[PDB]
Amino acid sequence: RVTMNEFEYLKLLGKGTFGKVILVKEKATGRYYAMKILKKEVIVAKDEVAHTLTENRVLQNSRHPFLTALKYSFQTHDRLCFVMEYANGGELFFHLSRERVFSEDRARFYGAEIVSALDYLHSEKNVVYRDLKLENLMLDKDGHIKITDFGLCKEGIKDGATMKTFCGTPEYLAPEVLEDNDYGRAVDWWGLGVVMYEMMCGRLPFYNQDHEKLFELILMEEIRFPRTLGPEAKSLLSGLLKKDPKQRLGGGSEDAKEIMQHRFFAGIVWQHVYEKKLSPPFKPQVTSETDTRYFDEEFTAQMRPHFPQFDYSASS
Amino acid sequence: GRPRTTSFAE
Ligand SMILES: NC[C@H](Cc1ccc(Cl)cc1)C(=O)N1CCN(c2ncnc3[nH]ccc23)CC1
């Protein structure tokens, strides 16, 4: 268990309402980490406590190649801290903005890795991520997926276990969440569908600037694909983007296993995905460990109760 | 392409 002093504070990575994330060096070890620094007042007043704590419990209790690992969690008088694995490759949202579209091979790589992570969270851990999107999907130094931001997760979902909270990101909300229905772990697959649609098609499958119009598209409009899209992809995205979750690929008792079996993923050995044996079709070209070029330019340039049982240190 | 999105809770 350690404090604020045991770190150097090098580069800003992102600001939010609730606080900031800074690229840190661990004095004792020389290892680079990302630190989320939450102002306690903002948390309590904006009523973000429950999420903050859910992210704590979720991170502590998860260990996976494509999930951001948590090393320390500690609190000062006025702050809450999360020292986490640094993902210097930046956000998928960054890269895809630059490149417009990824190739199917490339989208399959990220897809497989996301499936690996989501499967683990579902069938072990009994968690539902709920907020899958390009912004929450980062790359490490090698070009492997790291998922961050676990505040909107739900714990204790075991199969058909259904939820009620209306949360996520409007553009990614699954039809059953948009109806005010009870929803199972299959919203994550809807999310996978939208993410992968965006990677292969270069755009959101449903978009209006206006949320209600947007929700109306999501509920009523049937998917359309670019004519250059291969049928294996087309099938996958159809399956994932089914509006009735009971029909959605991943919606049954098989969960991720159903998506893993899809012919879009024919050549993928799922053990090798997990073991990082696969060749990333993009390596982030960071020279130094402090190279923050895949992070947003506006941040990169430097620009109250006690929480019981919040403190935590990673074991062995 | 698209603008940056914001996560939310009811
Ligand atoms: N993406 C969504 C997220 C929204 C956000 C911003 C600030 C804060 Cl206060 C909390 C959430 C964001 O932009 N962040 C900035 C970057 N950040 C990271 N960058 C690199 N390695 C990391 N490991 C863990 C987080 C992390 C994760 C958080």
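The numbering of chain A matches Swiss-Prot: 144-446, 466-478, in order.
Method on record in the header is X-ray crystallography, 2.7 Å.
Placement of Cβ uses the backbone N, Cα and C atoms for every residue, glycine included.
Among the features that Swiss-Prot reports, domain 'Protein kinase' is placed at A:150-408.
In three-state terms derived from DSSP, A:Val164 (ATP binding site) belongs to an extended strand segment. The Cβ of A:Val164 (ATP binding site) lies under 8 Å from the Cβ of A:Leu155, A:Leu156, A:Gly157, A:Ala177, A:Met178, A:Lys179, A:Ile180, each of which sits 6+ residues away along the same chain. Residues or ranges marked as ATP binding site in Swiss-Prot: A:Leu156, A:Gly157, A:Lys158, A:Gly159, A:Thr160, A:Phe161, A:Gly162, A:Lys163, A:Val164, A:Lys179.
Annotation of the published mutagenesis A:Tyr176 to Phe in Swiss-Prot: Significant loss of interaction with TNK2. Loss of membrane localization. Significant reduction in phosphorylation on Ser-473; the original residue is retained in the structure shown. On its own chain, A:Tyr176 (mutagenesis position) has A:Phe150, A:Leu166, A:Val167, A:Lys168, A:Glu169, A:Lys214, A:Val226, A:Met227, A:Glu228, A:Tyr229 as residues at least 6 apart in sequence with a Cβ closer than 8 Å to its own Cβ.
According to Swiss-Prot, the mutagenesis experiment A:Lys179 to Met carries the annotation: Abolished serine/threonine-protein kinase activity. Within 10 Å of the C-beta of A:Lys179 (mutagenesis position) there are 23 other C-beta atoms, taking all protein chains into account.
In the structure as shown, the Cβ atom of A:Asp274 (active site, proton acceptor) sits within 10 Å of 25 other Cβ atoms. Look at Swiss-Prot and you will find A:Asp274 tagged as active site, proton acceptor.
Cβ neighbour count for A:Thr305 (mutagenesis position) (all protein chains, 10 Å cutoff from its Cβ): 13. One mutagenesis experiment named in Swiss-Prot is A:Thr305 to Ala, and its note says Reduces O-GlcNAc levels; Reduces O-GlcNAc levels even more; when associated with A-312.
The DSSP secondary structure for A:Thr305 (mutagenesis position) is coil. Where Swiss-Prot documents A:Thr305 to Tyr as a mutagenesis experiment, the accompanying text is: Abolishes phosphorylation at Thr-308.
Around A:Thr308 (mutagenesis position), the same-chain residues at least 6 positions away in sequence with a Cβ under 8 Å from its Cβ are A:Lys297. Here Swiss-Prot notes a mutagenesis experiment, A:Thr308 to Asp, with the remark: 5-fold activation and 18-fold activation; when associated with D-473.
Under its mutagenesis entries, Swiss-Prot includes A:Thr312 to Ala with the note: Reduces O-GlcNAc levels; Reduces O-GlcNAc levels even more; when associated with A-305. Residues within less than 8 Å, Cβ to Cβ, of A:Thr312 (mutagenesis position) and separated from it by at least 6 positions along the same chain comprise A:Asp274, A:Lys276, A:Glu278.
Experimental mutagenesis at this site is recorded by Swiss-Prot as A:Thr312 to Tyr, annotated: Abolishes phosphorylation at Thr-308.
Here Swiss-Prot describes A:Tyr474 to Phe as a published mutagenesis experiment; the accompanying note says: 55% inhibition of activation. In three-state terms derived from DSSP, A:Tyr474 (mutagenesis position) belongs to an extended strand segment. Less than 8 angstroms from the CB of A:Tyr474 (mutagenesis position) sit A:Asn199, A:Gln203, A:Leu213, A:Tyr215, A:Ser216, A:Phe217, each of them six or more residues away in the same chain.
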Rounded distance in angstrom between the Cα atoms of A:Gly162 (ATP binding site) and A:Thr305 (mutagenesis position): 31
A:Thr305 (mutagenesis position) to A:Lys158 (ATP binding site) - Cα separation in whole Å: 33
Length in angstrom of the chain break flanked by A:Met446 and A:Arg466 (19 residues not modelled, CA to CA): 26
Cross-chain proximity of recorded positions to B (CB under 8 Å), evaluated over A:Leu156, A:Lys179, A:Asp274, A:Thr305, A:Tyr474: A:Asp274
Other same-chain residues whose Cβ falls within 8 Å of the Cβ centroid of A:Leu156, A:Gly157, A:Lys158, A:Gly159, A:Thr160, A:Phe161, A:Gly162, A:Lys163, A:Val164, A:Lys179, the recorded ATP site, in sequence order: A:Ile180, A:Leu181
